[PDB]
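Heads up, the thing below is written out as structure tokens.
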Amino acid sequence: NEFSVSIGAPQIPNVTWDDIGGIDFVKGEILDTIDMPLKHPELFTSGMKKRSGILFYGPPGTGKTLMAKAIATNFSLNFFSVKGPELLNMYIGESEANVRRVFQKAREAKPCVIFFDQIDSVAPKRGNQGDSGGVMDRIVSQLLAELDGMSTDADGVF
Amino acid sequence: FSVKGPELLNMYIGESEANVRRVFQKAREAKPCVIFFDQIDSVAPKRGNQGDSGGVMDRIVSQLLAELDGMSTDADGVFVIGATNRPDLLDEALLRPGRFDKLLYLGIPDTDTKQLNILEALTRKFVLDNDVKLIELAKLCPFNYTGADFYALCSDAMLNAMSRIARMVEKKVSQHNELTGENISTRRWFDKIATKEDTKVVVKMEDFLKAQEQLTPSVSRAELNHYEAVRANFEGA
Amino acid sequence: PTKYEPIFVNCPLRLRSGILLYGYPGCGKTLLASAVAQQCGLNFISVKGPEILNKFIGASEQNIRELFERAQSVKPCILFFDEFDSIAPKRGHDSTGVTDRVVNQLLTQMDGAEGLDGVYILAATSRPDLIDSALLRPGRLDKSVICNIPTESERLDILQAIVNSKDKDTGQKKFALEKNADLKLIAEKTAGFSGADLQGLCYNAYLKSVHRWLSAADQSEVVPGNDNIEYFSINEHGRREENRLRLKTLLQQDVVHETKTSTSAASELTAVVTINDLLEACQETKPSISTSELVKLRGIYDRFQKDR
Ligand SMILES: Nc1ncnc2c1ncn2[C@@H]1O[C@H](COP(=O)(O)OP(=O)(O)OP(=O)(O)O)[C@@H](O)[C@H]1O
Ligand SMILES: Nc1ncnc2c1ncn2[C@@H]1O[C@H](COP(=O)(O)OP(=O)(O)O)[C@@H](O)[C@H]1O
Ligand SMILES: [Mg+2]
């Protein structure tokens, strides 16, 4: 906890998975998908790709954000929350630094889950506009490319 | 010495009028000769909308409308020879009888060309072994075609001659055991034999048609050419 | 220009206009160019995508110029503009001058002083509509060529390469097997296959094949192991008689010094691929595209040549 408070994220994984009722073999396939690469490593200590990322697109009112912290608690994942738009900054030419920071902190916390809540805040249509290529495009395309192009070799993050 | 029109727009606040004033000064500083101007889409003056919109930028056109037209009306020393294709992208604040007239059109020759003969004449400097000129068979191309691809076809014919001599030297390498203990040292062999045969050209294989019959699609023949051909009269005059 | 040029140095006429590649989406390009890098010259400047569209005025027109300069000034060097969504999708549709002047930059950089024609050129765009630009002139880019979804038949070559190509001076296989049978349905009939099954014909199917070697039998029934302290029939006392917690009250005798064992073999832990695992894989087909797109893309393909 002292490590997480000083260097890690606030609001550590701290909930009983027992409370996420009603989800079924859907939670089965999810949980097994995040369990097996974590605790059965002989099947997974290998150079191929291994289900490094997931997204969620259900309507509001079924709890995603809760189940994310819950599954993180189920295997004591290191945890970092991108609380939406805090990647943005005034300084064109430096605002991307928080993206490199995300993989810096992930790589520093090898068994980590990285959670972009409200990802829309940094995910318009990739075919955005015929207007200017404003910062909203240059941050998101670079982020998507880097999360495709790095840690894909340094396996471990989620 | 020419305007290099796309470059040399300075971004810096209120600076770039300096580059227009400099370029026309450096032009006039040679007394007798023209400036080439690319497409005027290099400037793309476009009346304030759906683009630069005349606000955060005006600095080039707001000078070019005036000062070089002043020189043009005194009509000495320096002359314009711009190469516009897309007047729909331009405001027509130039390109008009009041300033810089003579919207001059030629079109593309339909099929009757001496330019086919001049094509042959510029495949020359490299040898055609035939006694017959054999040029006219190129007119088997469907009409309205006579673009710069004439020399893309001369390039393809030359590359075919290169491919022939390449496979010939590959054959010589394959039989190089006839004069060396092994089919080895090719990168030394060609230099130490060097029995002339120095890529002497083989246009005799007429492979310009062998390219052309593929309908080499870097040619343009679409309705866009008809669009230009009609609007040159209907609006380009 | 590099194998036969050194023996035909006279080099009569026009320089090579490089690559005007196109193909089906998501495939068919970087896997070639990154290997062509073996002979291009220096390791070429594969800059690509939006990176050109820096900011409102001037920056792209600076960067493209310094790009061509710093590419050529050492050695022959390709670039990687790929899709014209990077530059020159159309005239107009611009703001503050971001794109269209840098298009005219491209048309002016492509002349005169490339240093060596082994710059070549490389465009690789998917879906070669949305260009409508003069750079299709023969002296600006070469002839169009398609990369396309074939019949299944080359999948056998693809599969065997993927199995056997990646090596560490070892003769290793990514997914070692002895062929239980010929590819049969896999080579020629494996699914509806309208979209390609991609690497997804092997990915996850690998783990399925591993399950029949790691999870089935022993690991589902016992903890397999050998040597060291091991299990023993200690038989010291009844497990629960005086209390429910007598069992495992005593600790082990000694800590292990060290132990040695190979990580993988054909005997153990290898992938043990089978035809019926590929049958399961092709039952789990996920075609990358559907005919509802290809009916449009086919038009976009064929209309790209002979037509404009
Ligand atoms: N087991 C459960 N199954 C379904 N819903 C649950 C469960 N447990 C709690 N909830 C409800 O899920 C709600 C969360 O809804 P939702 O995930 O749409 O919101 P959110 O976390 O604010 O969203 P966002 O992901 O957009 O930030 C909680 O208000 C809670 O009442
Ligand atoms: N034989 C193959 N067929 C199709 N795709 C392949 C093959 N081998 C590798 N790939 C994939 O090609 C991708 C890169 O190629 P590219 O055509 O640039 O894709 P994209 O069009 O999505 O950028 C990589 O993700 C790689 O996994
Ligand atoms: Mg949330």
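For chain A, we keep the numbers from Swiss-Prot: what you see runs 715-872, in order.
Header lists the method as electron microscopy, 4.7 Å.
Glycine is no exception: its Cβ is also placed from the backbone N, Cα and C atoms.
According to Swiss-Prot, the feature ATP binding site maps to A:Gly772, A:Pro773, A:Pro774, A:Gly775, A:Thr776, A:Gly777, A:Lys778, A:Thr779. Annotation note: A:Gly772 (ATP binding site) sits in a coil segment as assigned by DSSP.
In the three-state DSSP classification, A:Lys778 (mutagenesis position) falls within a helix. For A:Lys778 (mutagenesis position), the same-chain residues 6+ apart in sequence whose C-beta sits under 8 angstroms from its C-beta are A:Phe770, A:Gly772. Here Swiss-Prot describes A:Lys778 to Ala as a published mutagenesis experiment; the accompanying note says: In PEX6pA2; increased amount of peroxisome-bound PEX6. Results in accumulation of PEX5 on peroxisomal membranes. In Amut mutant; abolished ATPase activity of the PEX1-PEX6 AAA ATPase complex.
Here Swiss-Prot notes a mutagenesis experiment, A:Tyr805 to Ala, with the remark: Cells are unable to grow on a medium with oleate as a sole carbon source. Listed in sequence order, there are no same-chain residues at least 6 apart in sequence whose CB falls under 8 Å from the CB of A:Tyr805 (mutagenesis position). In the three-state DSSP scheme, A:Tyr805 (mutagenesis position) falls into the coil class.
According to Swiss-Prot, the experimentally introduced change A:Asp831 to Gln is described as follows: In PEX6pB2; increased amount of peroxisome-bound PEX6. Results in accumulation of PEX5 on peroxisomal membranes. Secondary structure from DSSP puts A:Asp831 (mutagenesis position) in coil. Applying an 8 A CB threshold to same-chain residues 6+ apart, the list for A:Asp831 (mutagenesis position) reads A:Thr779, A:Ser795, A:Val796, A:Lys797, A:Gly798.
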Neighbours of A:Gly772, A:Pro773, A:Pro774, A:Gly775, A:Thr776, A:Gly777, A:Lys778, A:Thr779 excl. site residues, C-beta within 8 Å of centre, ATP: A:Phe770
Contacting recorded positions for ligand 3, chosen from A:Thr776, A:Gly777, A:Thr779, A:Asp831 when the Cβ sits under 6 angstroms of any of its atoms: A:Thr779, A:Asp831
